[PDB]
Every structure is written in C-alpha cells, then in structure tokens.
4 protein chains.
Amino acid sequence: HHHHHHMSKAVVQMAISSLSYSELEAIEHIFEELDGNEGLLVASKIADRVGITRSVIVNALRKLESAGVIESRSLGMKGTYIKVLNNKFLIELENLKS
Amino acid sequence: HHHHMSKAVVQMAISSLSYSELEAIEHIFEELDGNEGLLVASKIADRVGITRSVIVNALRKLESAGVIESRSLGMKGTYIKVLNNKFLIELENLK
Amino acid sequence: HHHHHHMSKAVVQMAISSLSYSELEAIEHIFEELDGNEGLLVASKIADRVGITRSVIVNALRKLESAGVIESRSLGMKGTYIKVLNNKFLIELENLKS
Amino acid sequence: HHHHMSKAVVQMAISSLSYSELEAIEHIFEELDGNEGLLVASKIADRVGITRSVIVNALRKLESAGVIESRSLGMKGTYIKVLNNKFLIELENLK
C-alpha cells in the first residue's frame, strides 16, 4: 500500500538522532507553536520559555534543514518562517512527546 | 537517548529493499527466535514461492547496513545473527 | 568550516543505496539532460535511450523525492518538471559517473 | 553495488557527532592501526585537551550506528574494533 514512506521515515529518524538533548527539547516547543505544516517562529519566545539561548534554537533548526526535513526563511524583522517538507516528521515529533 | 541512530539504521536498511525482498525477509524472520538461527534459501524458495536469489541479496543488504551477520556456513545452511537490537521490533509491522 | 553538510551527504548516500541498478543507470541520464539545478525531463527520451520502461524512470524518481533530495511536478502534457533540493546530490552523481 | 548503504551508515553516524566529538574520534583513530586496538579516555583527555566524557559518548554513538564495537574491558582500558569496512577511509577527511 504505503508506497514505502520508510525513506521519509528514515530521513526523519536520522535527522532526530543528530540533535542534542537540548536541541531535541527545543524542537518539541518549536513545532507546536506551529499551525500544522507551515508557520512562524519567534526564537526569543521559545528561548525565554525553555531557558536556552537562540543558538540552540538556530542549530536545531539548521540540522533539520540540512537533512531537508524543513525549510526556513528569514523574515528579518519579526520571526523566522518555517515550512515542513516531510509528512512523516510531525508524526515522529508528535509521537515521542515526553 | 542514542537508540534513534539505530532505528534510523533499521529504517534506512529496510527501505532499500525491493518489494519482493521485503516480503522474503518478512518470512526469513517469521522463521522465529529473535537473535540467531539458520536456514537455506533453497528451502524457503521451494516453499513460499520466491526465488532463492532474492533471499540471498535481501540478506546481503541487511548485512551491508550492519543490521545482521551471516557466516554462510559450508553449503549445508546459512547462519543468521541479528546484531542490531532494534531490528526485531521495527520489522514486525511491514509493507 | 563546512557547517556539517554531512547530513545532506548522508541523505543523498542513503537515497542512492536504495536505487536498483537499472534505477541508478536511469538516474545518470536523467540528471544530465538537466540544466544545473532545475529542469525538464521527458521520460520517453530517457526510456528510448537506455532501453528501459517509464516505470523505472518513474520509480527512481519517487525514491529520490521521498528521500527529499528532489521535488518533481507533472507538467501533464509534455515532460515532468524536476528540481534539485539538495546541493550535495549532483556531486555524488557527477562523482560516481561510470 | 551495496557499499553505498555502508557509506551512508558512516556519513549518518559521523554526522550526528558534536563538533568536539568529531575532533575526539579524529584522534582516537589517528591512534593508529585500522581495525582494532585500545586506549583509555583518561590518557587522551589529559593529552589532547578534551574531557574524558566526549570520548565516551562519541564512542557510544559510533557503536549505536553499528560502526564499531567496544568491550570496555575491566577498567584497565577500552577495546575498540571498527566493524564497518568503510569507516576507515570515510573518516580521514573530516571537519
């Protein structure tokens, strides 16, 4: 049936295993402030809430993007515009919520 | 903590398998226990109805992924050891 | 320096290892009819040339897309519009040309 | 043919390493040969200038990827075997 999504799973799985614990924790908050597949992130709000520096938000972000799971864009000014490219991602995230 | 790389490795490995190759290990591994044991690809081809080659390179792939090991014995069988903790569970639910 | 591209490499590497030999061979031709990063593919021309059916072209294609290396779009009519999303891909391709 | 999954596995593994973790195995593995041997993470921390923990979980990751194995001995060392053919070359050129 399932058109072997696996590949998309694998990718996500990989992406995740590379995150640090702080980066992982940062990710669950980031993708919950999201409105489904695309949205806007203000890193300060996340940073303030979780008690970590924007670097870890930023880095978490890069790691994901470099694995091609997301794509993200400078809205200079206010936040950063995030778009999920991989359907299986939010499952895993939503899954292992701890 | 680290068990994601391992999941990844499994999904990576299992996702490079041809559809018929997936089917074939599906059965190799329903030939139970869950660590080690053996068969011959003759006895599963003349049995499930899939040629003895798809068995042989389905294996060759899991083994290239590091997911398993196999001393192919001296012709009288082919010994399989799952050396990847998580292959076990991650297999089960498959298509 | 290199902002750990690795992840993008890994992804590509993975994508590749899943292709069949015919699918691999099909890929080198597809991505050479390309004009750099994006372009247009007519699968029949490829099929005719390499002597394989459109299914393998199509499948090769899916595998890549599902690993998020490319994205591809129905131009119904004429060809299929292909876009490379991963910078490290064409290196590997261009690399292992055989 | 199949040696791509293996490359993949290596790039996968090595890409999950922290920058300092990469640096640390860089040296663990310049402590040469190219299959097996040992050290202690005490003797490389009080040596290269990186703490003994980054050594320990850099290892834990390569080993979760299946790239290596380690019986951590009985405190008097820590035995390392690269069990992945291609880790060898793929390491070399690193950042």
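Residue 1 is the first one shown; counting continues down the chain.
Per the header of the entry, the method used was X-ray crystallography, 2.9 Å.
Positions of Cβ are set from backbone N, Cα and C atoms, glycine also.
Here Swiss-Prot describes A:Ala47 to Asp (Swiss-Prot position 207) as a published mutagenesis experiment; the accompanying note says: Does not bind the ilvB and dpp promoters. For A:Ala47 (mutagenesis position), the Cβ neighbour count at a 10 Å cut-off comes to 18, with all displayed protein chains included.
According to DSSP, A:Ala47 (mutagenesis position) sits within a helical segment. Annotation of the mutagenesis experiment A:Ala47 to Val (Swiss-Prot position 207) in Swiss-Prot: Strong defect in ability to interact with the ilvB and dpp promoters.
Under the three-state DSSP scheme, A:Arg54 (mutagenesis position) falls in the helix class. Swiss-Prot gives this note for the published mutagenesis A:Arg54 to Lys (Swiss-Prot position 214): Slightly reduced affinity for ilvB and dpp promoters.
Swiss-Prot lists A:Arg54 to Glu (Swiss-Prot position 214) among its mutagenesis entries, and the accompanying note reads: Does not bind the ilvB and dpp promoters.
A:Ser55 to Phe (Swiss-Prot position 215) appears in Swiss-Prot as a published mutagenesis result, with the remark: Strong defect in ability to interact with the ilvB and dpp promoters. All protein chains considered, the CB of A:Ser55 (mutagenesis position) has 12 other CB atoms within 10 Å.
Swiss-Prot documents A:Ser55 to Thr or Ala (Swiss-Prot position 215) as a published mutagenesis change and attaches the note Slightly reduced affinity for ilvB and dpp promoters.
The note that Swiss-Prot attaches to the published mutagenesis A:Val58 to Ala (Swiss-Prot position 218) is: No change in affinity for ilvB and dpp promoters. Close to A:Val58 (mutagenesis position) in the fold, though at least 6 residues off in sequence, lie A:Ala43, each with a CB less than 8 Å from its CB.
One mutagenesis experiment named in Swiss-Prot is A:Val58 to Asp (Swiss-Prot position 218), and its note says Does not bind the ilvB and dpp promoters.
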Write down the Cα-Cα distance for A:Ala47 (mutagenesis position) and A:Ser55 (mutagenesis position), rounded and given in Å. 9
Across all chains shown, how many C-beta atoms besides its own are within 10 angstroms of the C-beta of A:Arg54 (mutagenesis position)? 13
Expressed to the nearest Å, what is the distance separating A:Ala47 (mutagenesis position) and A:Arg54 (mutagenesis position) at their Cα atoms? 6
